[PDB]
Amino acid sequence: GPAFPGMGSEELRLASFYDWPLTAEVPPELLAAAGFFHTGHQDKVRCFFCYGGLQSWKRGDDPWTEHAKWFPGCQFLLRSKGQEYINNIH
Ligand SMILES: CN[C@@H](C)C(=O)N[C@@H]1C=CC[C@H]2SC(C)(C)[C@@H](C(=O)Nc3cc(C)nn3-c3ccccc3)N2C1=O
Ligand SMILES: [Zn+2]
């Protein structure tokens, strides 16, 4: 199961970005779609399922791509995007 079941709702994850510092550079809609919620600190986010933490976001970073780069074992990512997608990013 998920590391943090309470952030399994996409709606709740998106709500967590109300004070995201990088709205234009990396959209909260995309981050939340990709399983991430804002911690509230700087630009640190975390996946509800694998608990993986990503910070230091650059403009145009794609949340799903970064999810697969760093946490390719995540089952939420596998379920959502498929193995071929993860394989191609590596
Ligand atoms: C350029 N695009 C960025 C999204 C990126 O590649 N991210 C970092 C690239 C350098 C190192 C990797 S290792 C990592 C997957 C664990 C992650 C990272 O450095 N995370 C981290 C380290 C520490 C001491 N805390 N956190 C962290 C980040 C976010 C939430 C909670 C904890 N990380 C990154 O977040
Ligand atoms: Zn994950």
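Count begins at 1; order follows the chain as displayed.
Header says: X-ray crystallography, 2.3 Å.
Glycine is treated like the rest: Cβ placed from N, Cα and C.
Its Cβ taken as reference, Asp43 (mutagenesis position) is surrounded by 17 other Cβ atoms within 10 Å in the chains shown. Quoted from Swiss-Prot, the note on mutagenesis experiment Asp43 to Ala (Swiss-Prot position 120) is: Abolishes inhibition of caspases, SMAC binding and anti-apoptotic activity.
Listed in Swiss-Prot as a mutagenesis experiment, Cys47 to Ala (Swiss-Prot position 124) is described as follows: Abolishes inhibition of caspases and anti-apoptotic activity. The DSSP secondary structure for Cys47 (mutagenesis position) is strand.
What Swiss-Prot records for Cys47, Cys50, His67, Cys74 is Zn(2+) binding site. Counting only residues at least six positions away in the same chain, the Cβ atoms of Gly35, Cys47, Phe49, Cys50, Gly52, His67 sit under 8 Å from the Cβ of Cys74 (Zn(2+) binding site).
Listed in Swiss-Prot as a mutagenesis experiment, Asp61 to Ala (Swiss-Prot position 138) is described as follows: Abolishes inhibition of caspases, SMAC binding and anti-apoptotic activity. When secondary structure is read from DSSP and collapsed to three states, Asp61 (mutagenesis position) falls in the coil class. Long-range Cβ contacts of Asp61 (mutagenesis position) within its own chain (separation 6+, distance under 8 Å): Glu25, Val26.
Residue environment of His67 (Zn(2+) binding site) contains 26 other Cβ atoms, counted within 10 Å of its Cβ in all protein chains. Counting other C-beta atoms within 10 Å of each candidate's C-beta, the recorded positions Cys47, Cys50 are led by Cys47.
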